[PDB]
Amino acid sequence: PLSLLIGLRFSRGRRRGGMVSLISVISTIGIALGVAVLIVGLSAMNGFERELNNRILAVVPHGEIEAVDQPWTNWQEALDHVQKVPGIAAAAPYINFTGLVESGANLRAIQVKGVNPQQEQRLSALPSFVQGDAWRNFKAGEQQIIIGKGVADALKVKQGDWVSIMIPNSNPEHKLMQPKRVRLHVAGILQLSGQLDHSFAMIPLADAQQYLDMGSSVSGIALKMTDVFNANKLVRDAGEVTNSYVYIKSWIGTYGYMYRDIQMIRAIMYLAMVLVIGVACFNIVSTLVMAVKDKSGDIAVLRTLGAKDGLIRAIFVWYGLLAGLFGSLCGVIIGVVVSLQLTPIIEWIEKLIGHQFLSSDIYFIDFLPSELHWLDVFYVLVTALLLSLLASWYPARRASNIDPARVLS
Amino acid sequence: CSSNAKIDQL
Amino acid sequence: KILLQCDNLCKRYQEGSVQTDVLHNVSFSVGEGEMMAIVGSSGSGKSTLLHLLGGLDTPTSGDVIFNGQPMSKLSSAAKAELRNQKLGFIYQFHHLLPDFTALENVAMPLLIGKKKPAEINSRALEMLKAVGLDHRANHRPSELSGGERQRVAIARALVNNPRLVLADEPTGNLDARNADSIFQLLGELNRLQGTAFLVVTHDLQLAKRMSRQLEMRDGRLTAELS
Amino acid sequence: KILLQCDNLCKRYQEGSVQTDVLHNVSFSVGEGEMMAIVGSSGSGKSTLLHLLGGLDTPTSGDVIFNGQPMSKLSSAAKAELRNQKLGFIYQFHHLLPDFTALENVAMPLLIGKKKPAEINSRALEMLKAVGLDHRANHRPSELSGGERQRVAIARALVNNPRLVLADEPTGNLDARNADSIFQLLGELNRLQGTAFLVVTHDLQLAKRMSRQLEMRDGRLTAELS
Amino acid sequence: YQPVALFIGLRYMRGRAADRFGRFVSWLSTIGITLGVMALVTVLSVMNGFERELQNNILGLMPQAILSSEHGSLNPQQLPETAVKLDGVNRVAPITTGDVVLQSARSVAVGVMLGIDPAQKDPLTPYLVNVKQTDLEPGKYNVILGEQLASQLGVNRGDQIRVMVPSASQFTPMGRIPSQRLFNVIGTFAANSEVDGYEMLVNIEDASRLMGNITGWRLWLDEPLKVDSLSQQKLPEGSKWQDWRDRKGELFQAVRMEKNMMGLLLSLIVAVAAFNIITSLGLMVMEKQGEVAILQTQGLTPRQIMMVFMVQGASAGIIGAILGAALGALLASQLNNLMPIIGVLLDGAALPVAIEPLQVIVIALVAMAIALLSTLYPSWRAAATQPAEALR
Ligand SMILES: *C[C@@H](COC(=O)CCCCCCCCCCCCCCC)OC(=O)CCCCCCCCCCCCCCC
Ligand SMILES: *C(=O)CCCCCCCCCCCCCCC
């Protein structure tokens, strides 16, 4: 049930001339290039966002509470109070160490922490990133330590290797008595996304209690919540059931910049590709103006047979929208095909360049993710179709102003 | 990336 | 009464940055059913006069009244509707669309009028078989010979019951073998439904079958001077 | 001696994936000053013949010698220079540039030759007043009528002292009122500076004023058969 | 009427239907190129502005390049300040460096040591908090910790530390005893950057590492982002060159890669505008076949009718690139000058810009080069066909 406005104007696109096939190829390539890259860029950004919640948000505590320069004596009462908060899912005690590793004629800046192995799997996904067979051998009094992949690569050490690391001497009298070293054997290693690998290590909580010569006392409470984007507020009221003041800190101040640098890239790319499509729309304007002044005889014929102004005005709108739609669909197909196989394409390109980008030293990850959503493809197809309709509007209006009698009808 | 603000929360 | 009335039709044209007078004091009248013929030289303004009667121009010095209604107080949409309803055009340049088939080429006037979907599949091929070209309905103008597709153009205008049919050298390319073949049904249409048609040529040999002779020289049609 | 010599011109053309023979054994000779005329049907290959004499194509089976020099041992630049110096073309399609004025359109052959800058401001309007169109020198082809700007195209080729002038239906659109008016000065050019021009038409009525009759049918021009 | 017959035959062709819309279509390629250049210039200028701030806060506060000796330390007598005249250097000062490990009464930390002469000026001098640079005297073993280094070490003025050098440890035959001393702090420096957590300033004379010589000469650079080009010049014999590409070797390599990626993304506008020229010229060639044939008959060589359409694209590309560069050099400067007309971002950081004169010229030249390159096929097709055998 095709309408007369479109009628058989698709057959009007079956024209013959000189080098007009190459013009059509350029027209369908220039507008398809700006969509196939926008689709894969938005899919790559969606993949980055998906990997951020699986490799950073799931392994980093959302909030941490610790008092001012004071060992805790009523930490259990504070844990009981913070356990019942409308918005906090779980909490666990931990100790912050700043001891350093010196073994193998190299120096490493590491932040050791002490967490309960039975409670460490209830608020984070770090247990799921252990390269070993299992971490269930974590107990108290066995000198067990686990480090990240970066530290293991720097020390060239493996599982079970004995390493002596620096430990601060927690002396009640503020002096510089002696440096402390304790030998620990590696109970496995874990590989993170590629940023916290060389700056994370943890030990059992009870071992850290003995290393500080401290009794039933911990330094910090880490908390995992449900809505991660309200962490700046959920830690404000969580620290209210305490003494006068302890500290307040969340992951927004240290990892919230990554989210701000994902939406910014999306907005920049969308604005940069709307320009690409709009410039490619001039290619439709020129080739439709040429069709208007080449099909002037048929316009006069239709006017003589009684076609109204609206029919002639709308014939070329759908004539241009078909050339735009073909290019858009060809771009959508390419963008979907490349997006679905982006991870192997980038890996194969990096093996051809020799040196690989997206390094695992200062970035967020070491690879290029790609998650395809069937809502950005619709949003870019609609944008391309709207830009094509806008481009093929003024020439269509000019086509309706052709005098049917000035040209011999 | 290359956009650092360095805003800390107390 | 009368069907068409044009008088004091002073049509100008732009020739040398001045509105040269190409038609002046045209006072011809067209009746219902009666067949006339206008004979003039190719360049005396006879071809331009045809577009003025169809509402395709503006004489800016006169008025033409069709069926008791002039085209002055009408918009472009109303003029197009009048052209599609009570008009019909036939030219000598073989003005067809080389993208449509022969069946769909003649259904365009009915397609614009938004008739029944099955009506265009019952009245178009009826006209094609009346003229005798229904076997080549599913073809292309690029395949038909010069004198073959001309009858398709003749029958294109005679679909939506045309009350008045304009013509401009209907027999310009086809030979005389089909000249009487395309005229017998045109004459019969005057007795079947009572339609009127005017034809503008430059030869007096084919005007014998016409019932009137109103040849014009430089916008004046007065007597039988030649 | 003689000015032009073409013999055994077997020009082929691509019609159906095969080089069909459209011209064969063309042995016409052109003298200095004497006027000839070639008459043929529109489709017999008479229009394609003029393109070969101007060095615009390749006969691939013969040779054309102009002023004692064949076109085989010449490059494109040499052929274009010879065309701009001792040639001239007149067509029937009204081949003019609708961007330049009437004064600039006829000065293009002089502009390509890189003559004196004030020479094109003394010889172009001289030709325009010789043909009688200097009043519309600062105009546009979109403004002039059909028969007005044709004389501009006629005078465009007759600027840089053309020794041989090809014509293809010079009187195709303009009427017979100025048909003699555009021929009197062309004839006077033969007795003024001694120029030669050949004209290819399809009618014998306007060939009376020509000094020769070499009508051709399918690449053969032998006698006065008709 | 021009002496060059090629240009006069095309100048009138750049706009022949004077109308409110017909003239606009002929300028579509110029508008597209102008947009592609004005978008390629502004964004890369903003990235250059971020890079300049990053370099002025990291590279400008750390030793950019050092000239040392391959056999450990370098004796100043064998290589004085008069013996160094390397290109791109505007200041040379003795310095000692080393990746030392801290030791406080509460915790331990790491950091690079900068042993400098207290008499000479230092880039970190203005960012001092109640500390006199002349207090760094030999024998007293004074040390100035960073603002973020002492905050995490729990160290205020009047405390003591046990800075140890593992890299330059005195490898005695009786195992391995690291070289260490007892430094007393005199205050902290706050530079409001990332170097306040691993940098501390000490006296130039220190035997905590080796040997009365120095490790090397810290030399300043006018353009510290082109060390890879200055690292191959003729250095004095018996010397080695070190730079910041060992510590900050991936951070500033990331910025260049991100700039190249953003530029490649934005170059698609210019690439599509180049295709627009190809379309606009292929449409003009097929429409002006009779004009081309008449020019060929009048005496115009095919190599001239090729340049007739070549300029039709070249002039549009040049006039688009120049306008795009001029608009990009103005939009970036006036991005937040009168009002922040950007759709104000939720950052509140006074977005910096840095217009590089060489980069704008390079972008404008690549735009012209691609516009000229895209014209080849449409111009060649207008002359490859037979003049008269095709149309007339
Ligand atoms: C961390 C970010 C930093 O990126 C930035 O550069 C921040 C830029 C902020 C710019 C603000 C500009 C404000 C003014 C705008 C004015 C616009 C004017 C427009 C005309 C009027 O990291 C990144 O953003 C990296 C982003 C990478 C994005 C994707 C690049 C994809 C490249 C694909 C190339 C495919 C090539 C295929 C060839 C076949
Ligand atoms: C900035 O502070 C950290 C940014 C971490 C992610 C950097 C990603 C760089 C590469 C982005 C590529 C986007 C397009 C991918 C498909 C071509």
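We number chain D the same way Swiss-Prot does; the residues here are 3-228, in that order.
Recorded method is electron microscopy, 3.5 Å.
Each Cβ is built from the backbone N, Cα and C atoms, and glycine gets one as well.
The annotation that Swiss-Prot gives for the mutagenesis experiment D:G42 to D reads: Loss of lipoprotein release when overexpressed. According to DSSP, D:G42 (mutagenesis position) sits in a coil region rather than a helix or strand. Neighbour count (other Cβ atoms within 10 Å of the Cβ, all protein chains): 20 for D:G42 (mutagenesis position).
Sequence annotations record features per position, and here Swiss-Prot assigns ATP binding site to D:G42, D:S43, D:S44, D:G45, D:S46, D:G47, D:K48, D:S49.
Cβ-based crowding with a 10 Å cutoff singles out D:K48 as the top-ranked of the binding-site residues D:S43, D:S44, D:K48. Taking the centre of the Cβ atoms of D:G42, D:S43, D:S44, D:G45, D:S46, D:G47, D:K48, D:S49 as the ATP site, the nearby residues of that chain (Cβ within 8 Å, site residues left out) are D:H204.
Among the listed binding-site residues, namely D:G45, D:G47, the Cβ with the most fellow Cβ atoms inside 10 Å is that of D:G47. Separation of the C-alpha atoms of D:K48 (ATP binding site) and D:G42 (mutagenesis position): 6 Å, rounded to the nearest whole number. When Cβ atoms from all protein chains are considered, those within 10 Å of D:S46 (ATP binding site) total 18, not counting its own. All protein chains included, D:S49 (ATP binding site) registers 17 other Cβ atoms within 10 Å of its own Cβ.
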